[PDB]
Each structure stands twice: as C-alpha cells, then as structure tokens.
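**Student:** Here it is, the structure in full.
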Amino acid sequence: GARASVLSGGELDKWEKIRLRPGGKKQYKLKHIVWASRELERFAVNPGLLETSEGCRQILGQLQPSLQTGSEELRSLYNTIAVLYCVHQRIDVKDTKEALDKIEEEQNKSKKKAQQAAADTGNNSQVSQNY
Ligand SMILES: CCCCCCCC(=O)OC[C@H](COP(=O)(O)OCC[N+](C)(C)C)OC(=O)CCCCCCC
C-alpha cells in the first residue's frame, strides 16, 4: 500500500550529519523531514515528493520566487528541501548554506541558456507586415 522511504541507510547517516545552518549548534533530524511533510501537503504538495529527486527540484521552484516575500516557515522549508534534495542528487554537503548554493548555481546555468538568444535588441530588424 503506502511505501515510505525518504532517506535510506546511507542518506540517513549523512542527513543526521548535515546541519541546518553554517554557524549553528544543531544537526539535521527526522523532526525536519516530518515537519516539512505536514507543511507540504498544506501547499497542495504531497509529502511523497520529499523522497523523490525530482519532487525536491520542483518544490524548490515554488519557494525560490517565494523567498523574496517568504516568512520563517517558507525559509525553513527551502532549507530542509535543499539538503534532502542534494542527498537524492548524489550530492554531498556539510550544511544547508552550502547545499543551497549548489541548487542556486545549478539553476543559474539554465538562465544563461534561456537568455542568450534573446539579448541582441538594438538596430531595426526585418519582418513582414500588412498595414
Ligand atoms: C484555503 C486557502 C486556499 C486558497 C486557494 C489555493 C491556493 C494555493 O494553492 O496556493 C499555493 C500557491 C499557488 O496557488 P494560486 O496562486 O492560488 O494558483 C492560482 C492558479 N491556479 C488555480 C490555476 C493554480 O503556490 C505555492 O505553493 C506557493 C507557496 C509556497 C509553498 C511551496 C511548497 C512548500
């Protein structure tokens, strides 16, 4: 029926190791995986995505633009969803601050690719018309 598997044996060890903040005094715990699970379903997002390398990539997409005007809750999410994500992408980090950059820089490339051809506005061009 319902199969639960967020962090396997290996992901578990690394998880407990990773910290929420760079200059904090506490590491990651299940409390963060569950807390985000109950908060996800609230945003019309099933908690099953937390155990999917693809889901995280999506969940972060909605929080990315939200970070601008997000609250304490919205922030904590991007943090957890960030670490858990890197774990599913065969990525290794020490804290959330680092993992976050890995997710931001990874997307920065997509922008350069989807914003390289549309950057030559200047002299008048040619085009048909019927006026
Ligand atoms: C009882 C109140 C319900 C009001 C109506 C439902 C609102 C809702 O679904 O909010 C989530 C939000 C996008 O929602 P909307 O902005 O209402 O979408 C409008 C357009 N349609 C309906 C076509 C999809 O997108 C987000 O998830 C952004 C918030 C960050 C959370 C990300 C997951 C952690």
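Residue numbering for chain A follows Swiss-Prot, covering 2-132 in order.
Method reported for this entry: solution NMR.
Quick reminder: no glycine exception, Cβ is built from N, Cα and C everywhere.
The note that Swiss-Prot attaches to the published mutagenesis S9 to A is: Loss of ability to fuse with target cell membranes and infect host cell. Under its mutagenesis entries, Swiss-Prot includes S67 to A with the note: Loss of ability to fuse with target cell membranes and infect host cell. Listed in Swiss-Prot is the mutagenesis experiment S72 to A, annotated as follows: Loss of ability to fuse with target cell membranes and infect host cell.
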**Student:** Indicate the candidate from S9, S67, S72 with the smallest number of other Cβ atoms within 10 Å of its Cβ, considering only these mutagenesis positions.
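**Tutor:** Taking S9, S67, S72 as the mutagenesis positions, the minimal 10 Å Cβ count falls on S72.
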**Student:** Which mutagenesis positions from the set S9, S67, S72 come near ligand 1, judged by a Cβ under 6 Å from any of its atoms?
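**Tutor:** From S9, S67, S72, counting a Cβ under 6 Å from ligand 1 as near, the near ones are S67.
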**Student:** Using DSSP reduced to three states, classify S72 (mutagenesis position) as helix, strand or coil.
**Tutor:** coil
**Student:** Taking only the Cα atoms, work out how far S9 (mutagenesis position) lies from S72 (mutagenesis position), in Å, as a whole number.
**Tutor:** 30
